[PDB]
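Visitor: The structure's right below; bear with me while I get my questions together.
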Amino acid sequence: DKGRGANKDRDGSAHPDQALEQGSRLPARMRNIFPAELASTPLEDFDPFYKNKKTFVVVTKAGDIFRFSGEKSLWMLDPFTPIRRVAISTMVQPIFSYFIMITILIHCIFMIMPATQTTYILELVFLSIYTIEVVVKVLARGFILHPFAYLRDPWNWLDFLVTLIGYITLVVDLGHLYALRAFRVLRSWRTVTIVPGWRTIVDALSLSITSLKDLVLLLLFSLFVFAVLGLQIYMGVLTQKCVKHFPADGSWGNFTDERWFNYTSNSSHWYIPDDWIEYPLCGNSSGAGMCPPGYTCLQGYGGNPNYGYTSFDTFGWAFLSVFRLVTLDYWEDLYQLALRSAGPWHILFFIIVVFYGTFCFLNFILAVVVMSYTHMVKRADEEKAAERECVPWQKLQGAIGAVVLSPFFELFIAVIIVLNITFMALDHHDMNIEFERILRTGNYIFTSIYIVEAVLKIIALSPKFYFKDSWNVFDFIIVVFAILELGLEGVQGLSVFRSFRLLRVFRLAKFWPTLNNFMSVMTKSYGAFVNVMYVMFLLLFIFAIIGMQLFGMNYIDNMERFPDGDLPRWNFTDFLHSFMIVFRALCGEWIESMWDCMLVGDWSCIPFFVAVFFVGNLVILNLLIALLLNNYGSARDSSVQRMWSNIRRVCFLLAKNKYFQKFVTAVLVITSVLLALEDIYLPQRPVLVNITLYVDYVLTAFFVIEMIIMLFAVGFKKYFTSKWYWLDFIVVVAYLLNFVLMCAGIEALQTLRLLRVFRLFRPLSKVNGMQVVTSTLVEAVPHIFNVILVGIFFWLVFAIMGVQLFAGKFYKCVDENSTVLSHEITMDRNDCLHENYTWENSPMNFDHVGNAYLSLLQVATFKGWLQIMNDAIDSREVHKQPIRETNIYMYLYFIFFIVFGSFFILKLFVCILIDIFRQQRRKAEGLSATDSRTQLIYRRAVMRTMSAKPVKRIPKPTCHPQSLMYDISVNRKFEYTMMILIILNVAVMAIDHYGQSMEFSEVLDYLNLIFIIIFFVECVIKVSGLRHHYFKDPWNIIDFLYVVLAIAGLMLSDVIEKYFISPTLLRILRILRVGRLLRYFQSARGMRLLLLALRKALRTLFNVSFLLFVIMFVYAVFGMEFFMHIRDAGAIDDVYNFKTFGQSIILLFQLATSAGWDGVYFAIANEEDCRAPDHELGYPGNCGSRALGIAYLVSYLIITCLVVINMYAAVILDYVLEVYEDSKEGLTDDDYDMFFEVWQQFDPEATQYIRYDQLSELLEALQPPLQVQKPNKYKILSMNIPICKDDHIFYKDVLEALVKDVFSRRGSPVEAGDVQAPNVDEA
Amino acid sequence: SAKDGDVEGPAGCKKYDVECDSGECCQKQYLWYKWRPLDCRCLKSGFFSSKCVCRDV
Ligand SMILES: *[C@@H]1O[C@H](CO)[C@@H](O[C@@H]2O[C@H](CO)[C@@H](O)[C@H](O)[C@H]2NC(C)=O)[C@H](O)[C@H]1NC(C)=O
Ligand SMILES: *[C@@H]1O[C@H](CO)[C@@H](O[C@@H]2O[C@H](CO)[C@@H](O)[C@H](O)[C@H]2NC(C)=O)[C@H](O)[C@H]1NC(C)=O
Ligand SMILES: NC(=O)OC[C@@H]1N=C(N)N2CCC(O)(O)[C@@]23N=C(N)N[C@@H]13
Ligand SMILES: *[C@@H]1O[C@H](CO)[C@@H](O)[C@H](O)[C@H]1NC(C)=O
Ligand SMILES: *[C@@H]1O[C@H](CO)[C@@H](O)[C@H](O)[C@H]1NC(C)=O
Ligand SMILES: *[C@@H]1O[C@H](CO)[C@@H](O)[C@H](O)[C@H]1NC(C)=O
């Protein structure tokens, strides 16, 4: 429309074309003062070959719509017929743009190899090529002085800034401005245009960045309000180290004047237990970690964890520690360092910053990327609507072909292939010679069946229709690679023909339809995946060469900063090491790589690792989700009857009462908080043991009597067929069995008492919002079970490949305590045992396929994956010492697993819950299933009309105080000038820092007395002018509660002052008043479409977390039974363990995001060097369980971390996508709330009518999309508002008329007869 | 008498780290400061290829 008129705007004397290239075309036109036969209405081919090429380009240039041709159009802004015409003829050639693309793919190869004496002689020639296409593409057309010239499009604007870089770094600059030569890799972004279909991803990548302008400014505001809030309550907290007492009567000085400051603040008087790097923190609080005997916790005494980079004592460093907590990378080392120093009640800080930080504001980013991809795909499908619119030989062939026709012979090959995969998945390291003999002779049988079958199939069908389909030609390649295996085993040079017997696992794809339908879509949409895979590996190539040029020589120059003076295993010192350190930051991990970057260099590491996290992980990984949502969207028996049906009629009335089933709910919640008090301190609290004993006897009487009431109400048939009453019946059977055992001897089993926790799910599904949340976990439970089974299959190919590469390796010769020996000291098992050492195995290994799956879940969740990589790179042979880094190309096994098994398989769980919640919310809102795409936009505009009323304006009272306070208590000037002072009350709190001075806190305390009294005047004016209406606004009671607690802190200071007006709680209330900004701006329509989408989801995002707390309640009670006496190893210690119910929730909140389940697994599944339970004495024994530890964690990660944490993103993407479908098709919820705001400016009463005169000022004062400008009186006659008597109109009949004006002027034929048909259907 | 790396068993004795076939190992060998028994295990070498060797237990 607008560009369609702009297409004709170029046509008349503005900018005439000069050439044309559409389907092998090379034309030559001019600016109609001396043109040469372009075209007007003929399609000629006679005179010019440029016209003869334009005859085939008469239909092909305008084939799809308009975009096949490209014209060097300048209208001869400088006379276009010199030799300039020849450079036009060269630039339009397809060989020219094919030549520059080749010299870029060559110049990328000379970046990844290290430099030499012939680099400067070869960096000079490629600079000479790229300066010719910038002087040809300007001397053919180009200035900055007119349209289409040369600097209009960004692609020619990428030649010019990079070629100016190449001429700066060659003249004067040798050491200064040397960082600019790193950016000559940016020219390699041109080669996106070589893969077909590049426009639907790059424009979607471009629409995503230009649509996050409204979110980054909202996320920069919420990080600011958290960096201030974390600075006030955690400054100096992270430097608390236990310092030994000053020695009584010892070898130091007498007077504790300055010798107390030389004794303390000497590094040999801090604790540092047993060869550790950092020093352990402690706290004076109650659940915080304490110090040994004879020491003490002290604050100060410099040294801050992670080289000084993990802190909260400056606004700069508090802004970084909050940002890694929104990111969730290695955040449990911050979570565990702030609960150890400040005690366990500070989990309430981390719940808020994880809820509002990474479950909301990182799922709004997912929603913008999903809506930006689906806009550029659905745009690119209108273009698909335009392209589319002898005699013994033939004897046996009936007999051999008789058996290969049936499903019986297809069953027989299907039994063998499931059996052949089993013999590949049973071999391992150190296997018996009889057990290995079976697997060799099974290979001679299974290859023999595959040869008989192929030949039989070829004879039966034909030797020329056999190669028709793709399965019979895939089968024949297997028989080729298998018949080489039986001949190349006596050669025994290389076992690479032994690798392609792993390729026959994919024979199972043609048999069972779940894996068949999964393969079918990856081939139907192969063009979508290869584009995003190429863009992702092209960004990692750009960032690898930038990182290697910037940070490369720092890792070699001053290695001395690193611990033990060695390189890290992850550094920017080579290409293959720069690639993997950028690739593991796209996987999430960037903070640990940034510490040792910034340790060895400058501040410039910080803009690098944020830009590779923001581009790599928040955009590219969310396009990769967004592909999946579009491709994977699919005697006298009547007289005994008055006794039996007499009880039956009464007992059915108990189950229907609202007081009975509220009584039974109240029992089950009281009796399970009793179950959270059975901890390790229970066998010394003698009164609590007897309470929890006689409750287990009343509960058996309560469960049997309730069961008889249900069986006398719902009957036998509907009891035992329902799924909830089977939870009832198992628990009653579980408590009859504990009563049987304890009458007759045996003490009760403590894992059958814990089954009444599973009875808290019946009253949980009756909470007001929880019916939508629990209905999508039940509807999607068969859809996850297909994705798990398809997930097990592709993981199995990587596992029975990882066994064949890594089994028998990962052994090493280790010293007394833990230190791994070196090569040239020992180099095999012979040299290790002879020197009386030990030859240990790694904990996570690849010996058999059971050990493979645990070690491969480590690298799929990215938690424990550095040690398995550090084992896989060092391994060389079965009984040799691992030399470090000697096998560096085993990284390619892990890149191909993380792509095909983390970015793709584990992101299908997000794809399911987005699909199912979108259609279960529609059922729960009462809407019609499969109504329409646009008719529901019109229903939500009528259903929001019917349920809206005006709002009473505040009645001003009449006194000399009351009239002149209310004048200033209502002004929009006064609301702003009391808001700009709240902001300056909090920006002053961001310049507090640790150990500032005494003179600096003399200004900032007196400045905190000026603002504390302006907010007292404001709180008097807004109550003197607003009698009881002040207390109705939630941002006024918080403003009221601050001035009360802050006047009580200054006056009446020393009342008792034990702890009443503690200055932490006043700091929390200064920062909390900035939240009025969320109800402040409305001119930012891009932000209010995210604040309104947020508010409509908070009720159903409180229910997703309240289901998560119940699941965390269930495993915290089972975890205190199983894993309470475990000895201290790795992550379970004296502070974070499973002893009390407090310590269990601290760990299970950490493990809900899978943060560090590798260290929790290493303790709770440890069966070596443990004592035994001597039950005839006591001592339950400090020994973990391998089998119970796997089933506890692996079931937990597939509940919280895969289908409950992924439930927040399914809710955010549903409501955000609805709100944007109301700004582009009509009437958001903030549009109605403005009509009733301008309604009370004309009707300041409880009435609902106005005067018919005032209608011309309604429709002029409000904002669009409801305005009608002047003269409006001919727009109101046709509008037909029903005038009631005495010149009064009703607000409904004006609101309905302003609805039907909007739908008419936007939706032409789809809203006239539809938006009026729906309103008649209700009224 | 623990004189050297020495092994006790029958004739045809195959020592440690020598290829065996289904019971052609020895009873017990003094190899690394102790007397250790020996079975005929099969290790891993390359894809899907086992190489069988007398190993200690
Ligand atoms: C933790 O509490 C102890 C005492 O409960 C505090 O120790 C005192 O510290 C001051 C100076 O910091 C010394 O002059 C006192 O002699 C110490 N007294 C004792 C009994 O140790 C310690 O400061 C507190 N640590 C904090 C708040 O971080
Ligand atoms: C470790 O090797 C040493 C030799 O380097 C062995 O030395 C023995 O040491 C003990 C004392 O601990 C002496 O009584 C013996 O005479 C030494 N020889 C022998 C053959 O035992 C020692 O045996 C090895 N370590 C162990 C634990 O056996
Ligand atoms: N080692 C490893 O897996 O590296 C990844 C990353 N780095 C650590 N130092 N971690 C502490 C242990 C851990 O789980 O591995 C991890 N904790 C988180 N949240 N990610 C891990
Ligand atoms: C303590 O004072 C002594 C001088 O008596 C000085 O040598 C030492 O460096 C001081 N301690 C510290 C930690 O500076
Ligand atoms: C304290 O500092 C002094 C510096 O002279 C040093 O000699 C000593 O080892 C340190 N530790 C103690 C316990 O004095
Ligand atoms: C353990 O390693 C430490 C070095 O961290 C070393 O000093 C010690 O000798 C080793 N063995 C021990 C602690 O007995």
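FYI, residue positions are counted from 1 along the chain as it appears here.
This deposition comes from electron microscopy, 3.2 Å.
Just so it is clear, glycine is given a Cβ too, placed from its N, Cα and C backbone atoms.
Sharing the features that Swiss-Prot gives for it:
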| type | residues | note |
| --- | --- | --- |
| MUTAGEN | B:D21 to A (Swiss-Prot position 58) | Almost complete loss of activation of B.germanica sodium channel |
| MUTAGEN | B:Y33 to A (Swiss-Prot position 70) | Almost complete loss of activation of B.germanica sodium channel |
| MUTAGEN | B:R41 to A (Swiss-Prot position 78) | Almost complete loss of activation of B.germanica sodium channel |
| MUTAGEN | B:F47 to A (Swiss-Prot position 84) | Severe decrease of activation of B.germanica sodium channel |
| MUTAGEN | B:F48 to A (Swiss-Prot position 85) | Severe decrease of activation of B.germanica sodium channel |
| MUTAGEN | B:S49 to A (Swiss-Prot position 86) | Severe decrease of activation of B.germanica sodium channel |
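Show me how these features fit into the shown structure, please.
Guide: Under the DSSP three-state reduction, B:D21 (mutagenesis position) is assigned to coil, being neither helix nor strand.
Counting every protein chain shown, 10 other Cβ atoms lie within 10 Å of the Cβ of B:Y33 (mutagenesis position). Reduced to three states, the DSSP call for B:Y33 (mutagenesis position) is coil.
Every protein chain considered, the tally of other Cβ atoms within 10 Å of the Cβ of B:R41 (mutagenesis position) stands at 20.
When secondary structure is read from DSSP and collapsed to three states, B:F47 (mutagenesis position) falls in the coil class.
Using a 10 Å Cβ-Cβ cutoff, B:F48 (mutagenesis position) registers 20 neighbours.
Here the Cβ of B:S49 (mutagenesis position) has 15 other Cβ atoms within 10 Å, regardless of which shown protein chain they belong to.
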Visitor: With the Cβ under 6 Å from ligand 2 as the test, give me the qualifying entries from the mutagenesis positions B:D21, B:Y33, B:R41, B:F47, B:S49.
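Guide: B:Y33, by Cβ distance under 6 Å.
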Visitor: Among the mutagenesis positions B:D21, B:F47, which residue has the largest number of other Cβ atoms within 10 Å of its own Cβ?
Guide: B:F47
Visitor: Using a 10 Å cut-off between Cα atoms, which of these mutagenesis positions sit near B:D21 (mutagenesis position): B:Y33, B:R41, B:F48?
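Guide: Near B:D21 (mutagenesis position) by Cα: B:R41.
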Visitor: Considering Cα atoms only, can you say which of B:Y33, B:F47, B:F48, B:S49 is the nearest neighbour of B:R41 (mutagenesis position) among these mutagenesis positions?
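Guide: Considering only the listed mutagenesis positions, the nearest one is B:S49.
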Visitor: Between B:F48 (mutagenesis position) and B:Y33 (mutagenesis position), what C-alpha distance do you get in Å?
Guide: 35
Visitor: Using C-alpha atoms only, work out the spacing between B:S49 (mutagenesis position) and B:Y33 (mutagenesis position) and round it to an integer in Å.
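Guide: With distance taken Cα to Cα, B:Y33 (mutagenesis position) is 32 Å from B:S49 (mutagenesis position).
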Visitor: Give me the Cα-Cα distance between B:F47 (mutagenesis position) and B:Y33 (mutagenesis position), rounded to a whole Å.
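Guide: Checking the Cα atoms of B:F47 (mutagenesis position) and B:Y33 (mutagenesis position) gives a distance of 35 Å.
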Visitor: Secondary structure at B:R41 (mutagenesis position) (DSSP, helix/strand/coil)?
Guide: strand
